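K.L.:
My questions will all concern the structure given below.
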2 protein chains.
Amino acid sequence: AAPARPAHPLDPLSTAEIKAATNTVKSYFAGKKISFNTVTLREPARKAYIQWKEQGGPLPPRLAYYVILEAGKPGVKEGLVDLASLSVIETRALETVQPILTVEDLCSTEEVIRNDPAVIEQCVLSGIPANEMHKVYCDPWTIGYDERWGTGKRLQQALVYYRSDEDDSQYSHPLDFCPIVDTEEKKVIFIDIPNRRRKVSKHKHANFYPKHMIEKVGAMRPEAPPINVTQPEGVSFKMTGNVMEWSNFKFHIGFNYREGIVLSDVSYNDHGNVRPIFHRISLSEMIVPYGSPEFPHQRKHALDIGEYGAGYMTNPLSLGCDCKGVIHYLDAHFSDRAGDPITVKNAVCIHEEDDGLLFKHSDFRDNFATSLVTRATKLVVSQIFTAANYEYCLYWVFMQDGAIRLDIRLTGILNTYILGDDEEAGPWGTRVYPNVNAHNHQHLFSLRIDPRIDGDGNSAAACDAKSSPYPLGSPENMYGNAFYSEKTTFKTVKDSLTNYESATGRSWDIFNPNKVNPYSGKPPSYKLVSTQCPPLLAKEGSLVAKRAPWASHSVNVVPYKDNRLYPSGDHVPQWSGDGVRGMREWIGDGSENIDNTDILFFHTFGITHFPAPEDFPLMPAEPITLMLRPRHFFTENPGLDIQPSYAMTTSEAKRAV
Amino acid sequence: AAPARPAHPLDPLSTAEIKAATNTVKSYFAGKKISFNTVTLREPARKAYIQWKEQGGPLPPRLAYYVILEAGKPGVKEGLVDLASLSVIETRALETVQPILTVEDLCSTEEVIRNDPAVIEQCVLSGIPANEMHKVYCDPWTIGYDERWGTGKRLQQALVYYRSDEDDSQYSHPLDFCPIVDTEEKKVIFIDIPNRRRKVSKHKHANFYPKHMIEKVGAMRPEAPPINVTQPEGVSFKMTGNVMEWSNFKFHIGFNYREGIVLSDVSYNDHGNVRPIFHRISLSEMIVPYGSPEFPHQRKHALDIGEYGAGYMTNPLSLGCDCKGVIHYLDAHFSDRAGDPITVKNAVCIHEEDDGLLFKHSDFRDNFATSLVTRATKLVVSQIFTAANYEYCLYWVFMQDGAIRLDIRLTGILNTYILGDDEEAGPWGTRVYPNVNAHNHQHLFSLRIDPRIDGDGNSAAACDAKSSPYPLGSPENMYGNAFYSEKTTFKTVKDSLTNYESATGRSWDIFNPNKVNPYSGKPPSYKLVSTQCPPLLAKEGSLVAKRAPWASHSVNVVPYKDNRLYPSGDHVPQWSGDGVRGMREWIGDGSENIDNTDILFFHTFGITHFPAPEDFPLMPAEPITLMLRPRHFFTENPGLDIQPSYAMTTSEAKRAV
Ligand SMILES: [Cu+2]
Ligand SMILES: [Cu+2]
């Protein structure tokens, strides 16, 4: 009957559980024609999980969340399957939303536009013959939002390009028009055609493979001498199923279709006292809003996580190329449209790397013969996903001082639009190649942190450096040097709505106000140190601001409730941004309490991208980082019991000489 | 007679040249008693150097700058020796300044205070017997500035500590008083004694060697499995003397007593067209202002570079511990007080390291079988210097996209002051251990860039992201998404006085307005991307603000003139900060032109440090970074001729299957 329960309640659904769930759902809707959009773990309620983990409490039921389509019905249906009983236990119909676009939902759009007589006609008017349609390509995007259709049809917009040869990078040769495609009917329903036509570029393609480069600059550079990294005695980390242990950290590595990597149940072993830090941390949403106002480019503000899914887009990583060293891989499992499990192999890679010095000090008194050096090791848990033109590289990094860092590297290819011979790209974009306009855009991310700093009952605060308010020459600040950290504890949701401030080098504390560090007298905290925090440039009330209400502040703190995962809502595509859902729901009237309770902390960070020709035709990795670091959590540097790489005391140096 | 001329005009003075210079100076002042404070290269004028390098021009004379003391004379004398003729060619007496504190100037202070009857008396009143003076230690600082003496005597202040055993870290046990020491007479002249006395701590020392840790937490962690890095075929970089070539970059690695590493004559080989980038780049000054207003702690605002010297303090680095891999080392050479050359071995280490992915893109169309991945290598040029309690790790990093990064890691030990059993440390510091107050402070750095972006004639600009000024719903910004980069070109010095602004994610361009990128139509630039840019917290008119006028803005741009190296002046210790010198001189009335000329760009960056117990007794490395990146410099990604680690085209993938 039922599938084997997993090793651990947070383990993603196995392939057997996916198939059991889709069989269950097919049987419940017997005699209807349905297709599967999502089949994923419904994670246990936080209270249920903690109680199970730490209080000998009830085993949470193993549940699958499903989203389906039914042919000839608007929207979706979603629900929950109880896997132990193979039954649907909750179900409902959402006729006015549209769900995440799966690989299969997107794969057919290129062939739909290649065979559509109106599209062919535009290709011909653009300078491509009717019988060279096999040379016309498109990146199929959600429509994002178009007020001519709402969510009343499920729609894609095709960003159209041309390839002279199948091995070309197509992005040097965009076309001027934009077909709109009905996803369920597989038909073009409209084409946005600009008032000013620009025909396909006559220039050579802007290419980047070795054979192209040899033609273009004459020769490749010689293969460089190798740099080889080995771990002849193995790795210091230990995985048990999905559970990681490394350098006193323990946590669960989960994965899903939408967020990608999800780290849960994170603790640190402080000499035998195992101390919780975070219940869950992941990226919960994104938005990449373009900054050209001209129609139809307002529809370029992909929320990649909610609209395509960081798991669904994730690359199979391979040994050597993506992750070098000694690697532990995890696979990812999803459902396809027919309810059959699909596997992405090696979706997550886990390894440890040297990370320079952890600490050092030497005494000048014996010319530095008294010296201690200890080298650092970091642990890396990563994936790389491809959102059509762009590549996002995600690196969750654990460090031996007890900090946790998220590092991202952006690479891939600029989104490009066509530029006429006499057209100025600025001020909204950059001509990065002849006839190629790369529009301005931001890449913004919502980091979702569910904390339990040293246990339950937490608060959050902005921390601003400030000069003493007493003036120079006063008895209280005679020489005018006094300064302090001003801590503003958030009491209600509204207090939390804050941005990064350079003027004060603002950081944010997440802390446990029920405890006290015995040395400093402050509460144990993890401090968010993050300065890549762009303002949202789109205006208040804009489509972008409405669809991504989380993106308007660097920090949003709300009460925990179950299933507050996705801050632009559960079903993102084609939402106008009007209505009380996601973060706008969780914020409410701003008055609910967030001091010393179960909270959720959503941080908006990222970059603002003004393209330049260095970015083209393929972009050098661009870095983004944030860090969560222990402050007043420990009573001293927690890495001092790591064997030093070199250590000589004063007594020892005297004996040497 | 004369020393052999060096391989290259920017090469630091060899040991022979140092000795020739000090012999020359001794002979010029024959019959006087003098001691040497500094003997260093006087680098050639910029015009002379460029003309020599690129225009077949005159060989610049080989010159040594010297600073001396004469016994019973106030201040210093400084001048220039022409090494080819062994003669002093310029000389003058500066009776009202005090020079950099050398290792020998500082080394005797501990024994001076241990033998001074008034100090002994304070030790006894503090709870240390007169016959345990061998247990009293001090870190000898410049006085920094004390208005009771000006520059009329050469002074140090001793921060006094106690060690129960010679192998203790002394910083858990500071004492409450501060002796003031005449550097030339070797005598204590005054002791600052607080109104409230605090006697020495009775607690155990807060120690961090393995033997201490075993006592404290029971055992060390096991030695971790090794991670070994080899380059069996050698390195891709090439050094010829001090000249580096790596990945199309070429530059000269210099070193001096004050700045440490100085990178000069930096170019990039763009497929045979060798393009200058920077003439010189280095750290030119620092200040580390503490934020307790209570006397005498206002005197804690070390300008480490100008007051002690990043070269003078620099550690001998050793293979494996400090720098692992295959390393090329340089030595540093200085003069001691008698005019004899001293050598620091392995002061600079140079190596290359894997740096993850340089770029990647895959095509979803064949499930990512069409794919290209190229891994990145970085080149690292570093030193580590010790400023008594703290360690500064400096890493100049060259990257294969043509960017240059400065990374710094701060480690070592917090400066500590004594805290009474019932004394609250806040708001000016943190009790990080019983009876230990670690005061708040900033660490600020002045990066000095002398640019020649694609040749001579440069400008600088602030770049601010801005939303369109047209409102949502207008024909010009119908959906409110439009945004652009607002460029403010600095025309006069005053325009340049700018800070980092989070509101606009400000970056700064250094550019050549006489040239144009053929694709984008913009001038070639290097962009300073830097967000660790604290405001100076000390007040206007404060001692800190006056002594470090550069620190008040993130960016200061001034005209080039020869010998505009050190922005708090040439002789820093005991300057009150009153007077037109350093940056305040170079800024002038703010009106001189800085558009399209020879300019100097000084950037103030760093961090604001609120200590916590994680920092104690030895601090985990804290990171600081900035980057200078090519934008509109190249016409495409300059690393695409690097062999990929993996590459498969669409045609190739089809054949595989
Ligand atoms: Cu971008
Ligand atoms: Cu500090």
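Numbering, chain A: per Swiss-Prot, residues 16-672 in sequence.
We read in the header that X-ray crystallography, 2.2 Å was used to get this structure.
A Cβ is built for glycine as well, from the same backbone N, Cα and C atoms used for every other residue.
Pulled from Swiss-Prot, these are the listed features:
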type	residues	note
BINDING	A:317-328, A:402-407	substrate binding site
MUTAGEN	A:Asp319 to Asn	Loss of activity
MUTAGEN	A:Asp319 to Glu	Strongly reduced activity
ACT_SITE	A:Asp319	active site, proton acceptor
ACT_SITE	A:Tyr405	active site, schiff-base intermediate with substrate
BINDING	A:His456, A:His458, A:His624	Cu cation binding site
K.L.:
Measuring Cα to Cα, how many angstrom lie between A:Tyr323 (substrate binding site) and A:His458 (Cu cation binding site)?
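P.N.:
Between the Cα atoms of A:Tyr323 (substrate binding site) and A:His458 (Cu cation binding site), the distance comes to 15 Å.
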K.L.:
Compute the C-alpha separation of A:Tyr405 (substrate binding site) from A:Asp319 (mutagenesis position), stating it in Å without decimals.
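P.N.:
Between the Cα atoms of A:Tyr405 (substrate binding site) and A:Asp319 (mutagenesis position), the distance comes to 11 Å.
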K.L.:
Sort out the sequence-distant neighbours of A:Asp319 (mutagenesis position) for me: same chain, 6+ apart, CB within less than 8 Å of its CB, listed by position.
P.N.:
A:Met301, A:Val303, A:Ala325, A:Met328, A:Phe400, A:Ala402, A:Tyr407
K.L.:
By the count of other Cβ atoms within 10 Å, pick out the sparsest of the binding-site residues A:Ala317, A:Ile320.
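P.N.:
Comparing Cβ neighbours within 10 Å for the binding-site residues A:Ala317, A:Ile320, A:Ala317 has the fewest.
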K.L.:
So which of the binding-site residues is most packed in, judged by how many other Cβ atoms lie within 10 Å of its Cβ, out of A:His456, A:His458, A:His624?
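P.N.:
For the binding-site residues A:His456, A:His458, A:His624, the Cβ with the most other Cβ atoms within 10 Å is A:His456.
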K.L.:
Provide, as an integer number of angstrom, the distance between the C-alpha atoms of A:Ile320 (substrate binding site) and A:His458 (Cu cation binding site).
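P.N.:
Cα-Cα, rounded: 12 Å.
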K.L.:
Under a three-state reduction of DSSP output, how is A:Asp319 (mutagenesis position) classified: helix, strand, or coil?
P.N.:
helix
K.L.:
What are the sequence-distant neighbours of A:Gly326 (substrate binding site), meaning same chain, six or more residues apart, C-beta distance under 8 angstroms?
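P.N.:
Correct list: A:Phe270, A:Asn271, A:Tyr272, A:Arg273, A:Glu274, A:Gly275, A:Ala347, A:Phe349, A:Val359, A:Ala362, A:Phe400.
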K.L.:
Where does A:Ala402 (substrate binding site) sit in DSSP terms: helix, strand, or coil?
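P.N.:
The three-state answer is strand.
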K.L.:
Among the binding-site residues A:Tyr323, A:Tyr405, whose Cβ has the fewest other Cβ atoms within 10 Å?
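P.N.:
Fewest other Cβ atoms within 10 Å, among the binding-site residues A:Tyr323, A:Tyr405, is found for A:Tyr405.
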K.L.:
Quick one: pull the CA-CA distance for A:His458 (Cu cation binding site) versus A:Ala317 (substrate binding site), whole Å only.
P.N.:
10
K.L.:
Around ligand 1, within a Cβ distance of under 6 Å, which of the binding-site residues A:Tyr323, A:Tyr405, A:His624 show up?
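P.N.:
If the test is a Cβ under 6 Å from any atom of ligand 1, the answer is A:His624.
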K.L.:
Return only the integer: C-alpha distance in Å from A:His624 (Cu cation binding site) to A:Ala317 (substrate binding site).
P.N.:
15
K.L.:
I want to verify one value. Collapsing DSSP to three states, which class is A:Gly326 (substrate binding site)?
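P.N.:
Reduced to three states, the DSSP call for A:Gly326 (substrate binding site) is coil.
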K.L.:
Starting from the Cβ centroid of A:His456, A:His458, A:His624, which together make up the recorded Cu cation site, report each further residue of the same chain whose Cβ lies within 8 Å of that point, ordered by sequence.
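P.N.:
Checked against the 8 Å cutoff, the neighbours are A:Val303, A:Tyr305, A:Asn455, A:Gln457, A:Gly621, A:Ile622, A:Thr623.
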K.L.:
Using all protein chains in view, find how many other C-beta atoms are within 10 Å of the C-beta of A:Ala402 (substrate binding site).
P.N.:
23
K.L.:
Any idea what the Cα distance is from A:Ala317 (substrate binding site) over to A:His456 (Cu cation binding site), rounded to a whole Å?
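P.N.:
Checking the Cα atoms of A:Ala317 (substrate binding site) and A:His456 (Cu cation binding site) gives a distance of 11 Å.
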K.L.:
Using DSSP with the three-state reduction, classify A:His456 (Cu cation binding site) as helix, strand or coil.
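P.N.:
It is in a strand.
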